[PDB]
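Working notes, beginning with the structure itself.
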Protein chains: 2
Amino acid sequence: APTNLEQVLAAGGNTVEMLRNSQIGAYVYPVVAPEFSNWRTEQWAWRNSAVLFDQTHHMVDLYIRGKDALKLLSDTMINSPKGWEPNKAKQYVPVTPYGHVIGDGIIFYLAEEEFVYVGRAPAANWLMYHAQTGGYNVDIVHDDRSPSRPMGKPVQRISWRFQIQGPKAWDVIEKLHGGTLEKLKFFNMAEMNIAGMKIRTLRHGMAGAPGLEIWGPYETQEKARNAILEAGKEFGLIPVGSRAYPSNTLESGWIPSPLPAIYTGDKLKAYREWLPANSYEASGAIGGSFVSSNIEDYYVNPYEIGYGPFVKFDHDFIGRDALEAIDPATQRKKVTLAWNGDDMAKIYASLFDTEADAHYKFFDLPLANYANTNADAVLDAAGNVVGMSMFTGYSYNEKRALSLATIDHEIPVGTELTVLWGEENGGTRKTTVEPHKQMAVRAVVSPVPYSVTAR
Amino acid sequence: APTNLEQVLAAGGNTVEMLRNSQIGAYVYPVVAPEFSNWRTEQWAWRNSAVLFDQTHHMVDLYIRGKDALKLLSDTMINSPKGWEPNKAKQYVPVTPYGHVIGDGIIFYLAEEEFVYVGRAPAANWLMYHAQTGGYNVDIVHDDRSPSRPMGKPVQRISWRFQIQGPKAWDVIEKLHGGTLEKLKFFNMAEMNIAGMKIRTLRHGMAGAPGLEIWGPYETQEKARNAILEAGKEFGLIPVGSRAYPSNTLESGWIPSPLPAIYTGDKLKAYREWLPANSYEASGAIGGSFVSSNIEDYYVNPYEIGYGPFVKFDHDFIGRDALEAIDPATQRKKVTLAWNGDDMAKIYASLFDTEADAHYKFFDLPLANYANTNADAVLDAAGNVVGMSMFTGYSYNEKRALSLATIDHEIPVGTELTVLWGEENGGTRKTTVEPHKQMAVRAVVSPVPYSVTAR
């Protein structure tokens, strides 16, 4: 009977309990082969040779055109619009009237009155809601991420999207281009040659080496991919599969999975009435050890997950007054947590114990998340909750399990905290969750992007 | 330049070195979603509730029709053809003139002069070769297994193929049928109702409970699957994904991956000249610790992997004289090996050691194979090679790592052997293999199908 999120919550009991017991299953990175060689060698190659990341399938694309497109973005983003011209992209971050992050994605300024958003569903949904109901003179084409389990059905996108990354990425890029390619400033857009095509580019990079994101119409996907793989053999470039790909951010530092902070607040009710009952927001899941009965305790604001530097009070935008009220120097801070190797060994050892009543929560490799939104409690030595761990996995490059977290600002790097791993009472009813007992895992606060920190 | 296997071997150096360093990558179970809930709960359900196995995509189908179809099978199988009539299936096992297993699969006797083979490529290739060159009045339609990495392209098969299994499987089956369904003898075929369709059935089962394999034309796949999932909710039936599915045989006892024993022998040269250069046989891979320079040391005969009882000297068949020369009571025997939990913990612990020069070979869960054909040496206390371990993984039902092996006949159950896990010299050049060091893993000989054995 419910058709929108507001009706789902009215009928669904406590919002946290619903989300933490959702039947949605895993958050899937679709369609791309799980592995091409193996996830360990694929992780190694983005730090030691070169890789082709296939980003064609796991993100929502919004094609936004019209007289009011730039206004729609300016009205809804914390980012400065001042001086923004075609061929520059931004990491679009919208907040609610209450100052909390809704989501984020990349907004490409393609030409006059032509933009494309690329990212998870929540910030796309917010843009569509405002384009539809806010009176904007704008046309939107929504191209959903691909189906999680296509089961043999054909898959289409409007565009393909790849990245070429790694210490030898620029060598591959210039080999493809046919000569020297200028390294522009980060997120500036241009073009390059690939097999006689003019391919638009976005200056990117990771682990201290420049790279590119590239895209084009879906029909040229194979033509481009085969040229990249062929030219890159000289430099050891290998394609990366969907098993290894999402673990890259454990090293790069981007938290992809903030809870869309839209479940409460009278000013957000019209949005809850617009969001479908089968939306990401209504159907998705929360996993991990952090327990509150108030869904607001799962919200983050931009300063807490690293977007403080993007906030610019130089344009009107939703949530501006709330952000101006915040003191940036007392906000929780994004860190990397380096999980203790002995504790990791203990977690895995418990899978092979034939006599114990229970084992510790299965920690998949290289990505251990088991919901759309991840929320593990971070504790100090006295047992206080001092942060929230939001994305969890393992780097073959570091031989460490790692998570991205937001913790109280005064905690110095090198501090050993604990992350409570697993859920309470044998686990929630999520279909990703097998019965298990919890473990406090020792974790050292480290910088973001990750760098090795003595304890 | 090479067009067939014979030319590949002539140009490729030592056959073992080629196969053990092949660039083919992983042996993939295609198209079916890796997980629907999670592989641990999916494994648990085939022993505690019910499951839908989706077998539509990982096997080759041969549709064999004609006056000489039955003769073609009789001439090539060790199995007795005596008294074989429509609506009985057999596990077809062909051997070479030298007595060695080529492969195996299920042959359905559908009607007069109508058969279908379902299994891995090698026994299908053998059938096609004999149908094409042996003078048989027979027509064959070859329907390949689905692509390993479809990457969004549409996937078609002629038939869908499911199994319904688990202790509550028969309850689900009878709910679908609309009433009582007679349990026929194993591998006898009949029919059942599913959503108003007449669905052909194959009597099957596992873990002491009866089940069915069912099939139909590809176009009714969804209609059947949705009815099965709907009727099975009452009994806790869940679909199984492609990550958990191939690990079922570690409990059931079937070794899927004998090396096709066709690389040597003058009587097999005509077959090597017929096999394409991109065949399973030419392009595939051998992985594991067992090292010989003679590819024949990787061969098995039917008595060594459990098909001795199928051998019937009551018809003419290829390899009959070689099998009659063998003494069945001195042949190596198929067993399950129960890997030591402390050693498993040590294998996994090494992934989290930031200071060690090397770690042990990654042991994926729940299936740890890293080639088409698996060959790990099994050692006794004195260091002698006493068997070959051929399929490796982990059962959440047992909380044990397990492998299927063939070992010297005189080794009693309960004996603790070792399996050498990993490859030598840092590992072969297979793309599934990360750099690693070896470990001798303690393993207790146990019966097949697996049952817990005190040491």
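Chain A is numbered as in Swiss-Prot, which gives 3-457 for the residues shown.
Any Cβ shown, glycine's included, is placed from N, Cα and C.
What Swiss-Prot annotates here:
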type	residues	note
BINDING	A:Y31, A:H60, A:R122, A:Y247, A:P248, A:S249, A:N250	substrate binding site
BINDING	A:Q57, A:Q93, A:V120, A:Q165, A:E215, A:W256	(6S)-5,6,7,8-tetrahydrofolate binding site
MUTAGEN	A:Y29 to A	Almost loss of activity on vanillate
MUTAGEN	A:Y31 to A	Almost loss or loss of activity on vanillate
MUTAGEN	A:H60 to A	Almost loss or loss of activity on vanillate
MUTAGEN	A:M61 to A	Almost loss of activity on vanillate
MUTAGEN	A:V62 to A	No change in activity on vanillate
MUTAGEN	A:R122 to A	Strong decrease in activity on vanillate. Loss of activity on vanillate; when associated with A-147
MUTAGEN	A:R147 to A	Loss of activity on vanillate; when associated with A-122
MUTAGEN	A:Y247 to F	Loss of activity on vanillate
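According to DSSP, A:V62 (mutagenesis position) is assigned to a strand segment. Of the listed binding-site residues, namely A:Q93, A:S249, A:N250, the sparsest CB environment within 10 A is found at A:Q93.
Looking at A:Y247 (mutagenesis position) and A:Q57 ((6S)-5,6,7,8-tetrahydrofolate binding site), their Cα atoms lie 9 Å from each other. Comparing the Cα of A:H60 (mutagenesis position) with the Cα of every entry in A:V120, A:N250, A:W256, these being the binding-site residues, the smallest distance points to A:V120.
Other than the site residues A:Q57, A:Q93, A:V120, A:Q165, A:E215, A:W256, same-chain residues with C-beta atoms no more than 8 angstroms from the centre of those residues' C-beta atoms, the (6S)-5,6,7,8-tetrahydrofolate site, are A:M61, A:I108, A:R163, A:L204, A:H206.
Most buried of the binding-site residues A:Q57, A:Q165, judged by other Cβ atoms within 10 Å, is A:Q165. Comparing Cα positions, A:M61 (mutagenesis position) lies closest to A:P248 out of the binding-site residues A:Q93, A:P248, A:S249, A:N250, A:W256.
For A:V120 ((6S)-5,6,7,8-tetrahydrofolate binding site), the spatially nearest entry among the recorded positions A:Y29, A:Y31, A:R147, A:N250 is A:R147, judged by CA separation. Within 10 Å of the C-beta atom of A:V62 (mutagenesis position) sit 22 other C-beta atoms, taking all shown protein chains into account. Between the alpha carbons (Cα) of A:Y29 (mutagenesis position) and A:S249 (substrate binding site) lies a span of roughly 13 Å. A:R122 (mutagenesis position) falls within neither a helix nor a strand when secondary structure is assigned with DSSP, and so counts as coil. According to DSSP, A:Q93 ((6S)-5,6,7,8-tetrahydrofolate binding site) is assigned to a strand segment. Residues A:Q57, A:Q93, A:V120, A:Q165, A:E215, A:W256, recorded as binding (6S)-5,6,7,8-tetrahydrofolate, reach a greatest CA to CA spacing of 16 Å.
Here the Cβ of A:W256 ((6S)-5,6,7,8-tetrahydrofolate binding site) has 18 other Cβ atoms within 10 Å, regardless of which shown protein chain they belong to.
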